[PDB]
Amino acid sequence: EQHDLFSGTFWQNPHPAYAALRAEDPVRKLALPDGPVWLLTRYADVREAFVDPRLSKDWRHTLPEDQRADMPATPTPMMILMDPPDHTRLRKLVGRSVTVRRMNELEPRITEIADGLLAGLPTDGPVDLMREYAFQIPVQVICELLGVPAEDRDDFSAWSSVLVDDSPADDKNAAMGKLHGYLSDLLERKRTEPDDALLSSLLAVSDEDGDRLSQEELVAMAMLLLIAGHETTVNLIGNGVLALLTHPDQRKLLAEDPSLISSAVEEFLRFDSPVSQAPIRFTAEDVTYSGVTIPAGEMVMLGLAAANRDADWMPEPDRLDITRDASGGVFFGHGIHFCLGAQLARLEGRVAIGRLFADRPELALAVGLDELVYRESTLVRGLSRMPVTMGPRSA
Ligand code: HEM
């Protein structure tokens, strides 16, 4: 029987729609508002697709060859929108800065941010755990990462939380512009007053040939990190928290053994992937997956949330099991575009989710599951609000 796709019942719980697709319709054209897209839902296909060089990040493949004689490769100089060789250079340059130790140095501050939020939350409801906890953490973390001055945090938080869908892309189009101007100004200041944070680190990146990020490249990279790192992490927190609130057995296991948190975070990423579909790829030529040919010039979405529950990859994929091993999940992508922030996202997930459940052992949903309202956003598995009762702080 025909499950709604990206409409009606899908938004509250897409997983049965995904399971029916994997089984009976694994390469499926679906009509979306701005354009039709092809959806690949099987694990092996999604994984193959991520390394398929015929699947490009360049939108100009939607144009006939003689009509590309006008258009730029990219709307903004953003690495995620590029193929090699241009991607390879930008990835190389940002990877000089985004280091293992840099990500870890942030851990005490992530803990601080999370503890401060938890302390200001009331015991008796209702509280929206999204607006009040989940929404707040990742941008304050990005602020720490980048070296946004403390005076500017609240302002920067205001402007970026606009990007996380509230009103139409008119004042968001202007929020982008203000963020762009602000960061461009900041990069200026960092050049003469260097510090230990990411923006000044990126400015000085100078490879073996003298190559470096241009002023425009720097600003687009900064904006990318913000956009890639905010909403995604927010929904990791929300979805991971929900997973524990809806599985008392798994929450018990975490409570008894807090060190399971790292394993739990991988399992929440698998079980209810916050980036539900990868950003759109474009067919540079015809491709065939599961006997279905997608013609050249089409838009293709890799179903990460579907692939992560594919029984041909993970046995008992509909069971939540925090002791399980993550190995092979596609929630952070695969191949050349693999999430640049995956270590930080994982760190923020474990801190945010682990400290929450430590501080509030009696945390509970304040509505039924059938009353939860999900964002209607193609690429996102994200709660718009999560009503909860926090309960007493642990002694
Ligand atoms: C739970 C949170 C996160 C999830 C689920 C996630 C997921 C992903 C996925 C699936 C991709 C691949 C896109 C593609 O192949 O088309 C990606 C790329 C990226 N992510 Fe994340 N991400 C998260 C957090 C972050 C954070 C915190 C940052 C930065 C601090 C970040 C920065 C990026 C960047 C820069 C790319 C582009 C990589 C490239 O094009 O070479 N992400 N992410």
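All chain A residue numbers match Swiss-Prot; in order, they span 9-403.
Placement of Cβ uses the backbone N, Cα and C atoms for every residue, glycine included.
The Cβ of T70 (mutagenesis position) has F290, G305, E306, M307 as same-chain neighbours under 8 Å, each 6 or more residues away in sequence. Swiss-Prot gives this note for the published mutagenesis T70 to R: Increases 25-hydroxylase activity 2.0-fold. Increases 25-hydroxylase activity 21.6-fold; when associated with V156L, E216M and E348R.
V156 (mutagenesis position) has a Cβ environment of 23 other Cβ atoms inside 10 Å. DSSP gives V156 (mutagenesis position) a coil state; it is part of no helix or strand. Looking at Swiss-Prot, you'll find the mutagenesis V156 to S noted as follows: Increases 25-hydroxylase activity 2.5-fold.
Record note (Swiss-Prot), mutagenesis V156 to L: Increases 25-hydroxylase activity 21.6-fold; when associated with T70R; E216M and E348R. The unchanged residue is displayed.
For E216 (mutagenesis position), no same-chain residue 6+ apart in sequence has a C-beta under 8 angstroms from its C-beta. According to Swiss-Prot, the mutagenesis experiment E216 to A carries the following note: Increases 25-hydroxylase activity 1.9-fold.
DSSP assigns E216 (mutagenesis position) to coil, not to a helix or a strand. One entry in Swiss-Prot concerns the mutagenesis experiment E216 to M. Its note says: Increases 25-hydroxylase activity 21.6-fold; when associated with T70R; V156L and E348R.
The Cβ neighbour count for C347 (heme binding site), using a 10 Å radius over every protein chain in view, is 17. The heme binding site annotation in Swiss-Prot covers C347.
The number of other Cβ atoms within 10 Å of the Cβ belonging to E384 (mutagenesis position), over all protein chains shown, comes to 14. Under the three-state DSSP scheme, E384 (mutagenesis position) falls in the coil class. The note that Swiss-Prot attaches to the published mutagenesis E384 to R is: Increases 25-hydroxylase activity 2.8-fold. Increases 25-hydroxylase activity 21.6-fold; when associated with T70R; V156L and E216M.
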Recorded positions close to ligand 1 - of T70, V156, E216, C347, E384, only those whose C-beta is under 6 Å away: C347
Rounded Cα separation (Å) that holds between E384 (mutagenesis position) and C347 (heme binding site): 23
Rounded distance in angstrom between the Cα atoms of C347 (heme binding site) and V156 (mutagenesis position): 22
DSSP state at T70 (mutagenesis position), helix/strand/coil: helix
